[PDB]
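**Q** Sharing a structure below in structure tokens format, with a few things to ask.
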Amino acid sequence: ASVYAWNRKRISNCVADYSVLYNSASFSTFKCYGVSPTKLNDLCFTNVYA
Amino acid sequence: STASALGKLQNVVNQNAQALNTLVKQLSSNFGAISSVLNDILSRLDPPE
């Protein structure tokens, strides 16, 4: 989507494996602010937004 | 029959209890950090922060 019409997706009721996202090198920039990326595999949230 | 004739001892007890209560409740403050519980900070962040 365009910047002024950015796409928003809502995620719930699933198991997420962020490890496969982090170990992949396909991304130029991967920056986590409130959490440590290596700790994401343990915390359980609700109401994820992408 | 008449009550409230022992205000001094009751006053002492109340003061002590109130001080202890506020000391305990101070443990829920934030002090400018992101959270007031050590476990959540420890289980969400890398040490350097």
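Here chain A follows Swiss-Prot for its numbers: 348-397, in order, are the residues you see.
Structure method, as recorded: electron microscopy, 2.9 Å.
Cβ atoms here come from the backbone N, Cα and C positions, even for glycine.
The note that Swiss-Prot attaches to the natural variant A:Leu368 to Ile is: In strain: Omicron/XBB.1.5, Omicron/EG.5.1. Among the sequence features in Swiss-Prot, the natural variant A:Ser371 to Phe is noted as follows: In strain: Omicron/BA.2, Omicron/BA.2.12.1, Omicron/BA.2.75, Omicron/BA.4, Omicron/BA.5, Omicron/BQ.1.1, Omicron/XBB.1.5, Omicron/EG.5.1. According to Swiss-Prot, the natural variant A:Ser371 to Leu carries this note: In strain: Omicron/BA.1. One natural variant catalogued in Swiss-Prot, A:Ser373 to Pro, is accompanied by this note: In strain: Omicron/BA.1, Omicron/BA.2, Omicron/BA.2.12.1, Omicron/BA.2.75, Omicron/BA.4, Omicron/BA.5, Omicron/BQ.1.1, Omicron/XBB.1.5, Omicron/EG.5.1. Here Swiss-Prot notes a natural variant, A:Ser375 to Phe, with the remark: In strain: Omicron/BA.1, Omicron/BA.2, Omicron/BA.2.12.1, Omicron/BA.2.75, Omicron/BA.4, Omicron/BA.5, Omicron/BQ.1.1, Omicron/XBB.1.5, Omicron/EG.5.1. Here Swiss-Prot notes a natural variant, A:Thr376 to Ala, with the remark: In strain: Omicron/BA.2, Omicron/BA.2.12.1, Omicron/BA.4, Omicron/BA.5, Omicron/BQ.1.1, Omicron/XBB.1.5, Omicron/EG.5.1.
Are these features on the surface or tucked inside, and what touches them?
**A** Summarising the environment of A:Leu368 (variant position), the number of other Cβ atoms within 10 Å of its Cβ, over all protein chains shown, is 13.
Under a cutoff of 8 A between CB atoms, and with a sequence separation of 6+ in the same chain, A:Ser371 (variant position) has no neighbours.
Close to A:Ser373 (variant position) in the fold, though at least 6 residues off in sequence, lies no residue with a CB less than 8 Å from its CB. DSSP gives A:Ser373 (variant position) a coil state; it is part of no helix or strand.
Long-range Cβ neighbours of A:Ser375 (variant position) (same chain, at least 6 residues apart, Cβ-Cβ under 8 Å): none.
Note: A:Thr376 (variant position) has no non-local neighbours, i.e. no same-chain residues 6+ apart with C-beta under 8 A of its own C-beta.
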